[PDB]
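Novice: This structure is in structure tokens; I'll ask about it shortly.
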Amino acid sequence: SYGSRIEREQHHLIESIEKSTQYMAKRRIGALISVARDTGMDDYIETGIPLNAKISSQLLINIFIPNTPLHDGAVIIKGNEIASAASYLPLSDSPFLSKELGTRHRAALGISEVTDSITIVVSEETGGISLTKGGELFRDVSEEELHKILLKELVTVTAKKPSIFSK
Ligand SMILES: [Cl-]
């Protein structure tokens, strides 16, 4: 009703990502979701359509429906908001990334090389879910694996007293 609890926000974020990518994976809908961390991704947010929207699995799903305005490019999540959709991300020039993979994977690898962001990709070809962080690709991960990486990398707080002031 006034302020929010950081631990609740971070767990809602992970749940929203899990539910939306699972929905899109079953239907082979391509998706690209980059979560900003310590590194400013403000330049890339400015390349997309600004949303500044509450995070939900439903919005994330509606964003990536093919042949819609918002689906062509990356969603960037920053703070507790979906900041932009249809954003540009730089492509990796790595020759080690397999040629079986698509341009969404190349964009997720590219941003992972120059930011500490965590990027999730759903393949429009296969429905496989992948993640990138720090120039590394985790390819075709299971739901358990996705859950544990997202838990490790996106929740900062352990069990402590909830408070709208902890931030
Ligand atoms: Cl809350």
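Each position is counted from 1, following the chain as shown.
For this deposited structure, the header notes the method as X-ray crystallography, 2.0 Å.
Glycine is treated like the rest: Cβ placed from N, Cα and C.
Pulled the feature table from Swiss-Prot, pasting it below:
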type    : residues                                           : note
MUTAGEN : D72 to N (Swiss-Prot position 171)                 : No c-di-AMP formation (construct without residues 1-80)
BINDING : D72, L89, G102, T103, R104, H105, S123, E124, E125 : ATP binding site
MUTAGEN : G73 to A (Swiss-Prot position 172)                 : No c-di-AMP formation (construct without residues 1-80)
MUTAGEN : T103 to N (Swiss-Prot position 202)                : No c-di-AMP formation (construct without residues 1-80)
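Surface or core, plus neighbours and distances: that's what I need for these features.
Specialist: For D72 (mutagenesis position), the count of additional Cβ atoms within 10 Å of its Cβ stands at 15 [all protein chains shown].
Cβ-based neighbour count (10 Å, all protein chains) for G73 (mutagenesis position) stands at 20.
In the three-state DSSP assignment, the secondary structure recorded for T103 (mutagenesis position) is helix.
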Novice: Please report the Cα separation of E125 (ATP binding site) and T103 (mutagenesis position) in Å, rounded to an integer.
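Specialist: Given the Cα positions, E125 (ATP binding site) is 11 Å from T103 (mutagenesis position).
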Novice: In whole Å, note down how far the CA of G73 (mutagenesis position) lies from the CA of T103 (mutagenesis position).
Specialist: 10
Novice: Around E125 (ATP binding site), how many other C-beta atoms are within 10 angstroms of its C-beta?
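Specialist: If we count other Cβ atoms within 10 Å of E125 (ATP binding site), we arrive at 11.
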Novice: Could you list the residues of the same chain, at least six apart in sequence, whose Cβ is under 8 A from the Cβ of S123 (ATP binding site)?
Specialist: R28, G30, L101, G102, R104, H105, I129, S130
Novice: Which of the three DSSP states, helix, strand or coil, fits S123 (ATP binding site)?
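Specialist: Assignment for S123 (ATP binding site) reads coil.
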